[PDB]
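Here is the structure we will look at, set down as structure tokens.
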Amino acid sequence: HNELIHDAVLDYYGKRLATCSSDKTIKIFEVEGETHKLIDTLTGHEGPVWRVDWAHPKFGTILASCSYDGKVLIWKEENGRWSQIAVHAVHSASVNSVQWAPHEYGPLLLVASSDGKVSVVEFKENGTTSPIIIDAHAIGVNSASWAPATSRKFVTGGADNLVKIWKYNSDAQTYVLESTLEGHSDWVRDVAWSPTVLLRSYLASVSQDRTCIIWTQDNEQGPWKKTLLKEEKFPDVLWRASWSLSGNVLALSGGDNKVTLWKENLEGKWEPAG
Amino acid sequence: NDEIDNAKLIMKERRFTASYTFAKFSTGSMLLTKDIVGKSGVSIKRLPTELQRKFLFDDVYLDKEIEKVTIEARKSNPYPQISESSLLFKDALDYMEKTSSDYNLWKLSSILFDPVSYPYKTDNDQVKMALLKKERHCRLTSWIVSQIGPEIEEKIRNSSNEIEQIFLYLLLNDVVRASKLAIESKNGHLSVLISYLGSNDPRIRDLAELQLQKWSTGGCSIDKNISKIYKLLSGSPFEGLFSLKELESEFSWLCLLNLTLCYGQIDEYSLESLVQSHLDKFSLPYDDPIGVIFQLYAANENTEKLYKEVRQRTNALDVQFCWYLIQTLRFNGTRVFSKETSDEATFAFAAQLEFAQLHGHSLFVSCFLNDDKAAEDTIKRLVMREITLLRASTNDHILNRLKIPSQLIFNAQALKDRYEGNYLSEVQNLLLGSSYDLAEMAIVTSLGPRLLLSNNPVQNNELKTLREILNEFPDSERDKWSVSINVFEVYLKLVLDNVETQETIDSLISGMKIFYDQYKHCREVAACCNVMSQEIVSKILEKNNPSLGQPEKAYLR
């Protein structure tokens, strides 16, 4: 047995499965088959540790993990002996997301919590964590993630049901409110921007009324078309999801312990894939 | 027990439920579908492969597709593209199984979607051109004839009119045999008529037409198959005064296509127009894959429109096959097809190739994005993502040797081997490797407490054989030094020769002070500068403040 996992993300090279569970430990099971071998138990956080996220190499790998308490502990190897570099402890509610940027933008850690805040946690070689806080919602921001489609945004999805496209300016190293999308009766849990290598981006607005509205754009600036994955109230409040890098298979997790892999056919409508 | 209600009220602040699951994507685009029993508490799922051809798993079939292609040194972007796809559909007819209308499908496009020509020049142009279409027709009618094999042989065995047997022999294209059975029915004049066939000529049509019409205004009782023999003779199997619908309820639509191409004039028309008039007459399914071959030989002229529509209606052709036709016949130009048809089918095909962990084969396919930025981002990204999958073959490693700048893939390689868990030998392989083309700043900070392993003359003079490369390559990323790497010019000439300061010592106390800033994350690297200082100034009576206390700089006291 393993206690209730709430995220287990892999490296950019696909090795260190980071199972962060309700036992308050991130158990780094470095993958060699079924010899997912425990290389470190990451004791630090003081509540159930919900999300992990790995940074792509440029320095190492820096695991940034987040939790109930408000602590995003900046985990970094010292010859595999992981410890926090520093602590980003700025967030006074249960922290939702943790999420590393491509190094087109910098090593920018994007942290949101449902205290309202989204900090662009800009990182430096002197081991500092630097917040550029906006408050994007006030019933809480339940995710924030970047938009590395071909550019430069993070999208928020939160508790007041709004889905706010924060497109680039970098006037300060936070982005300006371009637009605001709306179409739910319950909280936007997850905003899953398509990390595609083509011009199109989609945005599966995975929700707690169980309408996974994929707003379909045909471009960066394009229309926000309501072409929902599931166009009903699908059973149990929908958990975390991502778009494939290439193949556009919406892995729409439920809360019902099924992940509705639902690939794309060309018309912006959605057909099964497991 | 205390834990149970705790985590309940926490997860109702969170608005999570007590049952939870996630599966997310990774570096070979695969899932980590939580199920609750595992010690990683995932079941790492293969995402289903939508493309499962057994002859993708030959890497020499990757190499056949590179050789039927002219590789394009492109000038918007350095990454490879294709100047000319003359890709054959005979390159999978040697790896495929040979029984299947999968084999007949791929063969039909080998007669139609790759050329057929007559070898040597016949004297007039109209004649030369007719013999390309006649050669193509020999293969093509063999095809039509082969595939109506069982349905005709079934009715040969069965009880039949005498003239129903002559007609059916003629459907498998037998002429003499049909005449000999005519001969047996005591009909000599008839057997003359069966031995025109294989050939029409204009005078017999007018006589055959005149005779069917004599029958109409004549008496009662006719045979149907006798009427069919005159339909062949009229030159007009369907486009005469009767149209054959008795053989689309008993036989196929393919049994109909034999009748136009053999007794509906024998390529005095072009093929293309014959098969198009024959679509209009009889609806050739949008649901048979061998059907859609005919249909986009019929609609050669403006392929693109009818191709989009039938790609929704035939899924018993694979996404390989759909892509293959756009590639072959767009740089040949015979089928109108946009760039973006090739760009949508490239993404799709490459994406299924990735789910099978065939990323060499994915790469080659993503090269056929011939929109310029599209094969910037895709080529870049797919190499930088996975390295060992692209060194899994030598033919894989040729596609990175191709028009890709060694450079990309060594940059992928050493980005991967940059961790902090092996990092001494592989931060050397940014500089030794030289795709980053000088990047030894992080080698300063990986040779702080790694002069604390052993000091011996060529471990001493290892930091003056990777620090001479500082200047062999011009200043590039993280670089411009000779204060902080004028520490290790003179750390050597300090501990070798007793020195009365030559003032590169005076660069080096500054350099140790620069080096104290830098620790790039490791336990002590900003106190290892002490170690290297307190090794060496101490060759003049000079005490200066450390890079704490006075024995940390000098070891004089």
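Residue numbering for chain A follows Swiss-Prot; the residues present correspond to positions 8-157, 170-293, in that order.
Going by what the header records, the deposited coordinates were determined by electron microscopy, 11.6 Å.
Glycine residues also receive a Cβ, built from the backbone N, Cα and C atoms like all the rest.
Listed features, source Swiss-Prot:
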MUTAGEN   A:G176 to R  Leads to mislocalization of NPCs and overproliferation of the nuclear and ER membranes at 34 degrees Celsius
MUTAGEN   A:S224 to K  Growth inhibited above 30 degrees Celsius
MUTAGEN   A:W262 to R  Growth inhibited above 30 degrees Celsius
MUTAGEN   A:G266 to D  Growth inhibited above 34 degrees Celsius
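Feature map: Swiss-Prot annotations on the structure.
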residue : record               : Cβ within 10 Å
A:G176  : mutagenesis position : 32
A:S224  : mutagenesis position : 28
A:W262  : mutagenesis position : 23
A:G266  : mutagenesis position : 23
Report task. To the nearest whole angstrom, state the Cα distance for the pair A:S224 (mutagenesis position) and A:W262 (mutagenesis position). Result -> 12
Requested in this report: Work out how many Å separate A:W262 (mutagenesis position) and A:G176 (mutagenesis position) at their Cα atoms, rounded off.
Outcome: 16
Report summary line: Out of the mutagenesis positions A:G176, A:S224, A:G266, ones whose Cβ falls under 8 Å of a chain B Cβ are A:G266
Requested in this report: State the Cα to Cα distance, in Å, between A:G176 (mutagenesis position) and A:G266 (mutagenesis position), rounded to an integer.
Outcome: 24
Query raised in the report: In which DSSP state, out of helix, strand and coil, do we find A:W262 (mutagenesis position)?
Result: coil
